[PDB]
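Here is the structure we will look at, set down as C-alpha cells.
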Amino acid sequence: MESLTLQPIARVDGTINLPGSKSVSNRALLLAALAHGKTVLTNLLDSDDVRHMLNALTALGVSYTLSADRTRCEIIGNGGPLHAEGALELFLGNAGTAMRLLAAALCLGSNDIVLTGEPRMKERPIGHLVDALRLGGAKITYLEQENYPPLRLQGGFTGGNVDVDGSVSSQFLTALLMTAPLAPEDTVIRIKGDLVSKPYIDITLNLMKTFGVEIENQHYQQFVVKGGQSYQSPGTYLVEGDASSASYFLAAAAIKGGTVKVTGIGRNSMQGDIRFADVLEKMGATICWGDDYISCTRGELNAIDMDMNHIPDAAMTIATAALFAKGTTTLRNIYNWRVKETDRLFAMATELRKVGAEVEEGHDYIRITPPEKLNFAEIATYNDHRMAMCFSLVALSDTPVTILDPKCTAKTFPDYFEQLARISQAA
Ligand SMILES: O=C(O)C1=C[C@@H](OP(=O)(O)O)[C@@H](O)[C@H](O)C1
C-alpha cells in the first residue's frame, strides 16, 4: 500500500492553472469523434478517465494525435456513428462518463461491442439508461448483474418516445441527448420524475451546440430531438479548466489563506461546480471573479446547512472544509454520492470520524460536528480521487495526515499533490 504524508501547511497563497475539465473533455472527445471534420481540442485533461475514453476511440478506429503533454488533441472526425463488431471489448476503468456516454452512443446502427471496466464499475448503476435505450430500439444485454455493466451492445436505437429516470444520475439523460440527434427518427425524451445533478445537463447541451446541434428543452421535463442530424467540428475548441478540481484550492484559501487564484474558469463557465465558490462565500470567505479566474481569500468559516444536489462532486470538499468551520455543517440531498467512485457518504463519514469529527451519516445527507482539534489519521481512499483530495485539506491544521494510495487522484488530477504543494507556504 503506497501512501503519502502531508506535513502541516501554515498558509496557502498563490495561483493554480487548472487541469482541463474531465466532464467537458470526455464529452468533447466523443462529439469530435462522431463529427465531420478535424477538431483541435486544447487544455484537454490528461487523466485516467480521459485516457480510457481515448483508448476506446482508438479501439473503435478513430484517428487522433496528442501533444507531448497530452493536453492538445487533433481528432479526425468519423463523420457519423462509431462502429465495431466481434463483441470488441472496451475497458473503461472507473470512468462513469465514458461508460454512460458510450453505452448510448454505440447503440446507433449495428454493432457488437462489450463495455466493461474495473470491479467497482460493475457496481455502478446503468439500468435507467439501458431501459431508455431499449425503449428507443436498442438491443442491450447485461453480461453479469442486471442493471450494471458489463454490457453487450448490439445496436438498434432508432429513436421514438423514450422515458428516462433522472433521479439517480444525470449521466443517463446526458448520454441519451448526445446520441439521439444521430438516430434516424425523431426522439422525445420524457423525464420520469426528479432530475438530479441538473447543471451537468447544461454542460451537455452546451457541448452539443458547439458541435452543431440544438434540441428543444421543455423545462427539463421533456426534450424533443430531431433525428438525422450530424455533428460538425467547431474547429479549435478550448476545454474549460476543471471546476471540481478547483474546489480544493479555493477551499484551501478559505481555510488557511491567503488568496488562491485558479485560472481556466471564470464567471462565464458552463460548469455547475463554479457555484462551489458561492458556498465558500456563504461560509465567510471572500470570492473574486474574473473572466478567466476565480479566487478565494480567507475571511472566516462558519458552518452551513444546504441542499448540495447541484454540486455533488465539489460538495465533498465542503465536508472536509467543515472540519475548520464554526458549528455543525449539514450537506443534504446527496444520495447519489452512494453510487459513484465509492459509496461517498459511507466513506466520507468513516474517514472524517478518524480525524476527530462527530458525524451523522444520513441516508442522503451528512452532518459534521468538528472536533476542538484534529488528530492524526491514516486516511483510506476507496480508489476514489476525491477522497484523497478532500482529505489533503486536513493538513491545513496543526496535524499531519497520511493519505493512502495518493495516486488514485490520477482519475481526474494526476498532479494534485504537486499543485497543492505549489500554493503551500511555510510562512
Ligand atoms: O456528467 C458528468 O460529467 C458528471 C455528472 C455527475 O454524475 P451524476 O449525474 O450521477 O451525479 C458527476 O458526479 C460526475 O463526476 C460527472
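Numbers run from 1 along the shown chain.
Header lists the method as X-ray crystallography, 1.5 Å.
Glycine too: its Cβ is placed from the backbone N, Cα and C atoms.
Summarising the annotation, Swiss-Prot assigns active site, proton acceptor to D313. Swiss-Prot lists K22, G96, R124, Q171, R344, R386, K411 with the feature phosphoenolpyruvate binding site. The feature 3-phosphoshikimate binding site is assigned by Swiss-Prot to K22, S23, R27, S169, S170, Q171, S197, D313, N336, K340. Quoted from Swiss-Prot, the note on mutagenesis experiment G96 to A is: Insensitive to glyphosate with unaltered affinity for its first substrate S3P, but displays a 30-fold lower affinity for its second substrate PEP. Among the sequence features in Swiss-Prot, the mutagenesis site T97 to I is noted as follows: This mutant is sensitive to glyphosate and causes a substantial decrease in the affinity for PEP. Is insensitive to glyphosate but maintains high affinity for PEP; when associated with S-101. As a published mutagenesis entry, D313 to A appears in Swiss-Prot alongside the note: The enolpyruvyl transfer reaction is halted after formation of the tetrahedral adduct of the substrates.
Shown here: features listed in Swiss-Prot, placed on the structure.
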{"residue": "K22", "record": "phosphoenolpyruvate binding site", "Cβ contacts under 8 Å, 6 or more apart": "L45, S47, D49, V50, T97, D242, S244, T412"}
{"residue": "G96", "record": "mutagenesis position", "Cβ contacts under 8 Å, 6 or more apart": "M121, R124, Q171, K340"}
{"residue": "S197", "record": "3-phosphoshikimate binding site", "Cβ contacts under 8 Å, 6 or more apart": "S169, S170, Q171, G272, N309, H310, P312, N336"}
{"residue": "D313", "record": "mutagenesis position", "Cβ contacts under 8 Å, 6 or more apart": "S244, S247, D273, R386"}
{"residue": "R344", "record": "phosphoenolpyruvate binding site", "Cβ contacts under 8 Å, 6 or more apart": "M316, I334, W337, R338, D384, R386, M387"}
{"residue": "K411", "record": "phosphoenolpyruvate binding site", "Cβ contacts under 8 Å, 6 or more apart": "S47, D48, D49, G93, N94, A95, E341, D384, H385"}
Q: Can you check which residues sit near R27 (3-phosphoshikimate binding site), meaning Cβ under 8 Å from its Cβ, same chain, 6 or more apart in sequence, and list them in order?
A: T97, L101, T174, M178, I203, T204, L207
Q: List those of the binding-site residues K22, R27, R124, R344, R386 whose Cβ lies under 6 Å from any atom of ligand 1, in sequence order, or write none if there are none.
A: none
Q | Binding residues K22, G96, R124, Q171, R344, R386, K411 (phosphoenolpyruvate) - maximum C-alpha distance in whole Å | A | 19
(Q) For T97, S170, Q171, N336, listed as recorded positions, tell me which one has the smallest number of other Cβ atoms within 10 Å. (A) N336
Q: Take the Cβ of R124 (phosphoenolpyruvate binding site) and count every other Cβ within 10 Å, whichever protein chain it belongs to.
A: 20
